[PDB]
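Participant: Can you read through this structure? Questions will come right after.
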Amino acid sequence: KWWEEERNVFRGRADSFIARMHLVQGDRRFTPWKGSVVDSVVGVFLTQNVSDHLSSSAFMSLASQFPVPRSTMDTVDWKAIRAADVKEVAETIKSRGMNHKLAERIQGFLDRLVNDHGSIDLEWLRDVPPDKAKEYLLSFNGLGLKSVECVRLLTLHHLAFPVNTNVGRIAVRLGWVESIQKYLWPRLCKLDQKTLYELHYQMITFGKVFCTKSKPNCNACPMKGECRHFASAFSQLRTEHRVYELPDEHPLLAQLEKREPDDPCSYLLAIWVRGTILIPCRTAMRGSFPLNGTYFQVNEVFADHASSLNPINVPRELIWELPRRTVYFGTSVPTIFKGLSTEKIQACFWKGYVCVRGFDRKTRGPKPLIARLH
DNA sequence: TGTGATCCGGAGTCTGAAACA
DNA sequence: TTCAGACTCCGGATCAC
Ligand code: SF4
């Protein structure tokens, strides 16, 4: 019964990692998101070799330029994408990089889907056995294991665990451990889907925050006693702007879509009399984001572009008694957490927010963050 | 046959050199 | 002080020998 010890040692290590990151990085438990499965496949296409914020902004640009005229409904007109020339769809996702190659891959995927089934949809893939779905997804040109595992785990709710560069490095550095896939998949094949989802989410966030490739924050890492690099060893990055929290009954939020039932964070107002409103990411996207919105943090807000360009004149009486919270502006998640102490990261993730984007409400497209904020 | 390169590509940080002295 | 190149980012395909 060696496998009895094989699964027990990893389960104890995995649950210790999950419990510790719960206090530091907030609640990463599974919560459903809307959207179809073709959105997830295109997202995994767009996340090949690029940072997460760039890929998410590229998908937002795809949604904005091609708009729709767990509710499994398309947010993007994929028929128009297949109709659109490779040059224009490469222009849409230029900022992500590899625009032309990925545009051709996406057009080929959509064309093959139409040829196979006569319609761009993959809802029936949740009814087939998991292995058949994995083989069908692997049969596509431009998709490999790391992607199809992400698609299955985050969208099809199967039992899967993708091993990307961040996961492998963390596993090697910690007491754990295609070679990494062979070591981990048999040892991590029978666990609850919610547990796999939470582990994956906290692993990617931990790779972004504490355990980076260059100069990991080993001083403030909660896993110092369980690591090997720490065992063997022995600002312009972020701008903080204190803001006000706006209850949904406030007059300023009269025409702001009245949030979402499942959104865990409220609206914010960033005063410079004049203020800019910060719209939460889940509310701004109205759910319906690929891969269960694991591209954003739990405490992530956008910046209203119209409010940023022309701040709204507000009286000081309306915002007199509202509580005050930080936002920790910046340009990327890894940069704004560099050098931060454990208490600061915990406070930011539990009683704080994070903004690295600007959102245009009218066009639903990403915009660069304004100069004064960062 | 099993890696081992070389490609794709924008956007950012970060060094090292070439600079003040 | 300027400043350009290497490197990193939730990766596949195509040769080469
Ligand atoms: S101690 Fe350092 S190397 Fe180890 S897991 Fe933490 S950040 Fe990564």
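Per Swiss-Prot, chain A residues shown: 560-628, 877-984, 1005-1061, 1197-1234, 1278-1379, in order.
Any Cβ shown, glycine's included, is placed from N, Cα and C.
Taken from Swiss-Prot, the feature [4Fe-4S] cluster binding site applies to A:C1038, A:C1045, A:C1048, A:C1054, supported by similarity to another entry. The note that Swiss-Prot attaches to the published mutagenesis A:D1309 to N is: In ros1-2; loss of activity inducing a transcriptional gene silencing.
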Participant: For the [4Fe-4S] cluster site (A:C1038, A:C1045, A:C1048, A:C1054), what does the 8 A shell look like? I mean other same-chain residues with CB within 8 A of the CB centroid.
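Facilitator: The surrounding set, listed in chain order, is A:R980, A:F1037, A:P1043, A:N1044, A:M1050, A:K1051, A:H1056, A:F1057.
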Participant: Give me the Cα-Cα distance between A:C1045 ([4Fe-4S] cluster binding site) and A:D1309 (mutagenesis position), rounded to a whole Å.
Facilitator: 36
Participant: Between A:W1234 and A:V1278 the model skips 43 residues; how long is the Cα-Cα span in Å?
Facilitator: 8
Participant: Under 6 Å from ligand 1 by C-beta, which of these recorded positions make it: A:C1038, A:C1045, A:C1048, A:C1054, A:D1309? Sequence order, please.
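Facilitator: So the answer is A:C1038, A:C1045, A:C1048, A:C1054.
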Participant: If 20 residues are missing between A:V984 and A:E1005, how far apart are the two Cα atoms, in Å?
Facilitator: 13
Participant: In whole Å, note down how far the CA of A:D1309 (mutagenesis position) lies from the CA of A:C1048 ([4Fe-4S] cluster binding site).
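Facilitator: If we compare the Cα positions of A:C1048 ([4Fe-4S] cluster binding site) and A:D1309 (mutagenesis position), the gap is 34 Å.
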Participant: In DSSP terms, helix, strand or coil for A:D1309 (mutagenesis position)?
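Facilitator: Where A:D1309 (mutagenesis position) sits, the three-state DSSP reduction gives strand.
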Participant: Can you tell me how many other Cβ atoms are located within 10 Å of the Cβ belonging to A:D1309 (mutagenesis position)?
Facilitator: 24
